[PDB]
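A short worksheet on the structure shown next.
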Amino acid sequence: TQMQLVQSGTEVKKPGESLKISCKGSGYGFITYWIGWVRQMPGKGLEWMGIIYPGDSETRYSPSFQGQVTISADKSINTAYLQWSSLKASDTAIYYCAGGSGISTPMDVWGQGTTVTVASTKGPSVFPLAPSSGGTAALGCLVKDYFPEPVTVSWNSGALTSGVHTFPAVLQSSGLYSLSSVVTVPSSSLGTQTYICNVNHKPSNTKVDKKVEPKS
Amino acid sequence: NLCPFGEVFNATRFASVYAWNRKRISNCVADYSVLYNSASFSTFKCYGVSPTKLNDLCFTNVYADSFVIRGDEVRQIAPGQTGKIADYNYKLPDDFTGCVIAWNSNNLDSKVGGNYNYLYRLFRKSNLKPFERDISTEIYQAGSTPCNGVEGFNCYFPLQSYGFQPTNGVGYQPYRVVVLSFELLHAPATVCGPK
Amino acid sequence: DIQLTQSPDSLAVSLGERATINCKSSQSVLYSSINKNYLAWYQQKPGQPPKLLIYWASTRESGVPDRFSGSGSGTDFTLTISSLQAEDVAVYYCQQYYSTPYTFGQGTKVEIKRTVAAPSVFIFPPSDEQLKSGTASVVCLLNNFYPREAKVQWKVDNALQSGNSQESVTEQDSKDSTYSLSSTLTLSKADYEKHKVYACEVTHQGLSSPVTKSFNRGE
Amino acid sequence: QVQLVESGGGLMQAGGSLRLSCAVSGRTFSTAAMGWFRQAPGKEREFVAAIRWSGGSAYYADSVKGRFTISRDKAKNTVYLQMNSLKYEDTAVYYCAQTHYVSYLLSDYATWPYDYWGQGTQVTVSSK
C-alpha cells in the first residue's frame, strides 16, 4: 500500500474536559497528502469538518466547525490533530481522518475512526426473558439501563450462533441505553441444554452472565 | 521514451522568477512516483489532481514552469495568492489544476558575500494575467512625473536582485520551484503514466 | 457554497436487479482544465470506514466490482449498481471536491427486496428480578419478517397505550433477507400491579388479520 | 568572469574635452551596470559616474555633474566617459568597473562594491 492512516484510541470524556485526537499517516509520499476530518454522529450522515496540508499546516474549516475546533498537524511525524477546548454533549460521535494526495481530490485513504463519548459511564442490569410452550420457542436477555454503547452478548460463550438476534440499543428517556438479545431453539432443548447469555459492557468494565430457563 | 523531468528538476541552471522557464512535455511516459516518493522536496501541494492517480492517466500536454524565489514567497505560488511574486512575476489561475513543488537550494544558489544573479520584478502598473510572462525593462513611474526612459527620484528600474548568502534566515534562502500544469484536449494524449 | 441532495432517501431492490441513486448539486462541479466533473460516490456499511467507489463522477476506484458505475454531468449525477448482490447492502454518499468546503449528500440506504414473510410474535412478561429494581418492562418480538413496515400496539388491560413503548429493528439478515423487531413497553412496578392483562397486537402485510399475544400478571 | 581594458588617457589642456573607453570581454551577458572611478596620486579612489546597461540611465557624483558624460554601445560592449571642461582637479588614474548586481535604485551604484575592475588610464590636465 502507498499510504495508511492510523487514529488514536476511543475516548471516554465528560462535559467540560478538552480532547486532542490524532491520525498518523504511515507511508512514503506523505508530503503530497492533505488530511481531512469527517464527523459522523450515531445514525446520522458524514459531516466534513476541515482539511490541513501538513507541509505548512494550511488548514480550511467548514463554516459548521470554524472556531468550534482547531486542526493542527505535526509534519515531522506525519500526524494531524483535531482538538477541542471544552467537549460538549453535542460532540459525541465517530471522527474519521481521511487522506487525498491533493486539494480538490477524492479522499482515497480512511482511518479506522475514533469514537468520542461525552458523559459518565454506568453498568448494565441484565434480566432474563424465559420462554413458554409447542413447536420451537424463543428466549432472551434484557440488557437495560447503561451508558455508553457498546454492550456485547454471546450465548453459551458462542456455542449458540444459530437463530440469534441481538437488537440495536435504543436510548430511553432515562438517558441510559437498553436492548434485548433473543434466540430461538427447539422446544425439545429448553429442558435439556441450559442457555446462558454472556454480556460485556467494557466502558464500566462489567461482564454479567444470567442463565435463562422457565419458572413454575 | 521516459519524460525528461530529470532535465527540469535536476537542472544546473534555474531561470529568474520574472522570466520563468516553461517546458512543454509531450510524447513520453511519466513515472510521477519518482517525484512524490522522493525525500528531496519540502513543499508538494497539488490542486485539482492527485499524484498517486497520474501513474495511470494520459494528458495531451503537461507544462513544467521552473524558477528561483526566496523561502518566504513559496506560499505565494498558489491560486488566489497576492504579493510581489503572485502579482508581478508568476500568476496561477484561481481554478489551477497541477502541482507546486519546491526545495531549499542554499547549497547551490547561495555563496559567501551573496548570490545576486537571481532577479524578481519589484514594480508594475497592473497585476499579471494568469501564466503571463513579462520581460519588459521599461522605467517605472512611481510618482506623478513621467520618466520617458530616465531613472530619477520616484523613477525606478522595475527589477531587483535577491541576495542569497549561506548564513541567511531560511525565509531569505533560495528555493527552486517547479509548477506542473495538466492539459487534456481533443487531440492525441501523448503524456502517459507507466500504466 | 455547494449543497448536494440525493434521491431517493431509501431503496429496496431484489437480488440481480439494478438500483440507481440521483445526486443533484446547488452549482456545477466541472473543471475546464480537464473536462472532468469533481463528484464522487462513497459506500459505508455498519462499523466500517467509508469506501471510495467512484471519482470524477464516472471513474471506478481500485478494488471496486464491475457492476458499480457512476455517470451524470453539470448538476445531476447517478450511481447505478447493475446486478445488486448480497454484499452490496449499505449507505451510499455522493460528495463533491470541486471546492472547499467539501460537502456530502444526505446518503441513500440500499437493501434486498423479498417475498413478504409474516412475523412469528412472542411476548415476554417482566423479569421477577427486574421487579425488585422497582421497574417492569414488557417486550414484544417480531421475528424473521419482510418488509420492515409493521405496526405494534400495546393494550394494557384492554386499553390502547401510547408513547411509553420504544422499537428497535435488526438490519436485514444477509442470508434470508428478513428483519426482526422488538417493541418494549416500560412502566413502574407500582403501575405494573394496577393492571392484570398485558397484550401486544401486530398488524403486518404478511398477516390476513392482527395477531395478538397476551398474558395475565403472574399466570 | 569579465576583463575590463580602459583607453583614451593622455595630456589635455584645461577647458578641452577627452573620451575614455572601457571594452568588456568574456561573460558580458551578466553586465547590469558599469561605473567609472578615479584615484588622484596618494588620495582615495572616488566614485565618478555609473550607467545602467539597460536604458543607459546615468548617475554622477556632484564633483563632475554638468561636465562629464557616461555613455555605452551594447552591441560593442563598450562604455565611454566624455570628460568635458577638463579641470586641474580632474588629474588622476581613471578606473572602469562592472557588476551583474541589479538594484531598482540607480544611486546605490555610487556605494556598491563592483565585481570586476580595469587597469586604470592616466589623465593629466595642463594649466589654463
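By the numbers in Swiss-Prot, the shown part of chain B spans 334-528.
If you're wondering, the header gives X-ray crystallography, 3.3 Å.
From the backbone N, Cα and C atoms, a Cβ is placed for every residue, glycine too.
According to Swiss-Prot, the protein has these features:
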DOMAIN    B:334-527  domain 'BetaCoV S1-CTD'
VARIANT   B:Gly339 to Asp  In strain: Omicron/BA.1, Omicron/BA.2, Omicron/BA.2.12.1, Omicron/BA.4, Omicron/BA.5, Omicron/BQ.1.1
MUTAGEN   B:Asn343 to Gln  Reduced viral infectivity
VARIANT   B:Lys444 to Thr  In strain: Omicron/BQ.1.1
MUTAGEN   B:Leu452 to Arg  Increased resistance to neutralizing antibodies. Decreases HLA binding to NF9 epitope. Increased binding affinity to human ACE2
VARIANT   B:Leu452 to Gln  In strain: Omicron/BA.2.12.1
VARIANT   B:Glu484 to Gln  In strain: Kappa/B.1.617.1
VARIANT   B:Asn501 to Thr  In strain: 19B/501T
MUTAGEN   B:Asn501 to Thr  Reduced host ACE2-binding affinity in vitro
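The Cβ of B:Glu484 (variant position) has 20 other Cβ atoms within 10 Å, all protein chains considered. Cα distances from B:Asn501 (variant position) to the recorded positions B:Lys444, B:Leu452, B:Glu484 are smallest for B:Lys444. Proximity to chain D, taken as a Cβ less than 8 Å from one of its Cβ atoms, holds for B:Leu452, B:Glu484 among the recorded positions B:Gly339, B:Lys444, B:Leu452, B:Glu484, B:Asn501.
In the three-state DSSP classification, B:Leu452 (mutagenesis position) falls within a strand.
Distance from the CA of B:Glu484 (variant position) to the CA of B:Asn343 (mutagenesis position) is 39 Å. Non-local contacts of B:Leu452 (mutagenesis position) by the CB criterion (under 8 A, 6+ apart in sequence, same chain) comprise B:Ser349, B:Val350, B:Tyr351, B:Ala352, B:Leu492, B:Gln493, B:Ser494, B:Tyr495.
When Cβ atoms from all protein chains are considered, those within 10 Å of B:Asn343 (mutagenesis position) total 9, not counting its own. With a cut-off of 8 Å between CB atoms and residues at least 6 apart in sequence, the same chain places B:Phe497, B:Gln498, B:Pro499 near B:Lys444 (variant position), listed in sequence order.
The variant positions in question are B:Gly339, B:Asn501, and the one with the fewest Cβ neighbours inside 10 Å is B:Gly339. Calculated from their C-alpha atoms, the gap between B:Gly339 (variant position) and B:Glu484 (variant position) amounts to 42 Å.
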